[PDB]
Amino acid sequence: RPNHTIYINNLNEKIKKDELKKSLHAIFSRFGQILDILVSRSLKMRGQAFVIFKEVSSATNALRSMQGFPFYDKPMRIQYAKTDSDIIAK
RNA sequence: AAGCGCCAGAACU
RNA sequence: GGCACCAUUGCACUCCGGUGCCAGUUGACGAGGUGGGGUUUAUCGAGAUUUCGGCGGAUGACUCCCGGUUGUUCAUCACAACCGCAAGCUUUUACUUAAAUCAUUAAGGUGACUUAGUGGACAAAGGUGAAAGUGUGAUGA
Ligand SMILES: [Mg+2]
Ligand SMILES: [Mg+2]
Ligand SMILES: [Mg+2]
């Protein structure tokens, strides 16, 4: 069910990797400390983010609050990650 | 201190 | 990389779906070379991914020209090779710091890459000394 890492989609695909990476860090910093934000632009991974929190407590509040939030003209879609990330697992 | 200087093809961001 | 257009709403942790376009970055490593006029695809090695491809520069080669060596001192003249601040040809000999690639580890980059440093080597042609070997003729002292 719940996870340290959160899965975000429906992101604006037109925005470049690092700009998107640093703009997500601008909002999700309040919920807790972020370990890393993983963004790709490939066919299968575009418009998708993976914010890695240190506390699940933070990832829940981030999921609760930032659901449906218009980010770059497009509302966000947040779930928990299906499995734990490498930095969390190891 | 002239194999030296620029950069339509090409290739790699 | 970045603007668009088409496609994609997708659960990852070594990048990477197209085409059109406007910007990037790479695009020669060092030795050696200039009397004027033409003609032309301009010498020498090192590396190996492109130092490929197209474009200009140029001190190259061949040649005409003027100028001058060498062929036994010197003008005039044929010649024969040469040279443009050097100069017949042959052969050895001594100089003429090769750098890059490689390895490496920084620094600056979103990045392709960039600049710089360290260690370790290895050229070829040409030029310049030196030592033999060794190359003309008329007409004047
Ligand atoms: Mg060079
Ligand atoms: Mg040079
Ligand atoms: Mg090869």
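Residue numbering for chain A follows Swiss-Prot, covering 7-96 in order.
Structure method, as recorded: X-ray crystallography, 3.1 Å.
Note that Cβ sites are derived from N, Cα and C of the backbone, with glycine treated the same way.
According to Swiss-Prot, the protein has these features:
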| type | residues | note |
| --- | --- | --- |
| MUTAGEN | A:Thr11 to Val | Abolishes RNA binding |
| MUTAGEN | A:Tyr13 to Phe | Substantially reduces RNA binding |
| MUTAGEN | A:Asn15 to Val | Abolishes RNA binding |
| MUTAGEN | A:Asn16 to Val | Substantially reduces RNA binding |
| MUTAGEN | A:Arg52 to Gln | Abolishes RNA binding |
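Overlay of Swiss-Prot feature records on the structure.
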residue	record	DSSP class
A:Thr11	mutagenesis position	strand
A:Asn16	mutagenesis position	coil
A:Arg52	mutagenesis position	coil
About how far apart, in whole Å, are the alpha carbons (Cα) of A:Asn16 (mutagenesis position) and A:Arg52 (mutagenesis position)?
9
Tell me which of the mutagenesis positions A:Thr11, A:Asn15, A:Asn16 sits in the most Cβ-dense spot, judged by other Cβ atoms within 10 Å.
A:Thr11
Just to verify a number: CA distance, A:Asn15 (mutagenesis position) to A:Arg52 (mutagenesis position), in angstrom, no decimals.
8
Provide the number of Cβ atoms within 10 Å of the Cβ of A:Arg52 (mutagenesis position), excluding the reference atom itself.
14
From the Cα of A:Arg52 (mutagenesis position) across to the Cα of A:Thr11 (mutagenesis position), what is the distance in angstrom?
17
Who sits close to A:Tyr13 (mutagenesis position): which same-chain residues at least 6 apart have their Cβ under 8 Å from its Cβ?
A:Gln54, A:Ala55, A:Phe56, A:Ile84, A:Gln85, A:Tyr86, A:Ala87, A:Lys88
